[PDB]
Amino acid sequence: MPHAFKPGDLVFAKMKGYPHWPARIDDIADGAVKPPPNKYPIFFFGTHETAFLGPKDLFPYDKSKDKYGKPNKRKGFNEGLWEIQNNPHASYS
């Protein structure tokens, strides 16, 4: 049975106006800005952007990749698909 989301979990993450996007739950570094309550730090592959999102917008990667893991014209998306498949836990700093 599923647990709550934890750092390192792979997802597609949804934001309004954007296709479900390859992403991971990030850790929060010592001294870094924390997310609001009930939100998670989401690192988006390809764009390497961070946004704060709740579970309603988070789709576990394994369950969802058949649906959402197809090329998209949007900037950074195809690079993102490569990252989540090939090196999802690397530093992209």
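Quick reminder: no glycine exception, Cβ is built from N, Cα and C everywhere.
Database features, via Swiss-Prot:
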- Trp21 to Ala: Loss of interaction with histone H3K36me2 (MUTAGEN)
Based on DSSP, name the secondary structure state of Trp21 (mutagenesis position): helix, strand or coil.
strand
CB contacts for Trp21 (mutagenesis position) [other CB atoms within 10 A, all chains]:
27
